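Trainee: What follows is a structure written as structure tokens; I'll ask about it next.
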Amino acid sequence: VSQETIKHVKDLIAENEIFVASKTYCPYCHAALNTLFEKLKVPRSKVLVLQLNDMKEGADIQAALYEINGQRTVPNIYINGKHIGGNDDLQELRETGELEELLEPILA
């Protein structure tokens, strides 16, 4: 994947408090998004959700994410530029108290 596509994905991560790369048919994507929006009440305005299967650039974005953080699958979640990972990683951060701390400045 090109360095310019990698830069673009880094720009999206920098431009959005929460960034999620998703696909519309993916159950773990739905779990993660529902956790953010429904359970944790994160406003939609704080989050960029890319449904890669609905984007011509989706495969390139996924390839860029692999180059950036080594992760292969969606969902792929960032919060304030920190790579969180997938749904299991999000749920772990709930249990450690780290997610509440990461979200506090976003929600305040």
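All chain A residue numbers match Swiss-Prot; in order, they span 2-109.
Placed from the backbone N, Cα and C atoms, the Cβ positions cover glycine too.
Per Swiss-Prot, glutathione binding site is recorded for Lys24, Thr25, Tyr26, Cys27, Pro28, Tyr29, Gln63, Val75, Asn88, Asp89, and the stated evidence type is experimental evidence. One mutagenesis experiment catalogued in Swiss-Prot, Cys30 to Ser, is accompanied by this note: Leads to increased oxidoreductase activity. Quoted from Swiss-Prot, the note attached to the mutagenesis of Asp89 to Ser states: Leads to increased oxidoreductase activity.
I'd like to know what surrounds each of these features in this structure.
Mentor: DSSP assigns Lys24 (glutathione binding site) to coil in the three-state reduction, outside any helix or strand.
Under the DSSP three-state reduction, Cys30 (mutagenesis position) is assigned to helix. Counting Cβ atoms from all protein chains shown, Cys30 (mutagenesis position) has 24 others lying within 10 Å of its own Cβ.
According to DSSP, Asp89 (mutagenesis position) sits within a helical segment. Within its own chain, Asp89 (mutagenesis position) has no residue 6 or more apart in sequence whose C-beta sits under 8 angstroms from its own.
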Trainee: Write down the Cα-Cα distance for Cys30 (mutagenesis position) and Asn88 (glutathione binding site), rounded and given in Å.
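Mentor: Roughly 7 Å, rounded to the nearest whole number.
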Trainee: Taking the Cβ of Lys24 (glutathione binding site) as centre, how many other Cβ atoms lie within 10 Å?
Mentor: 18
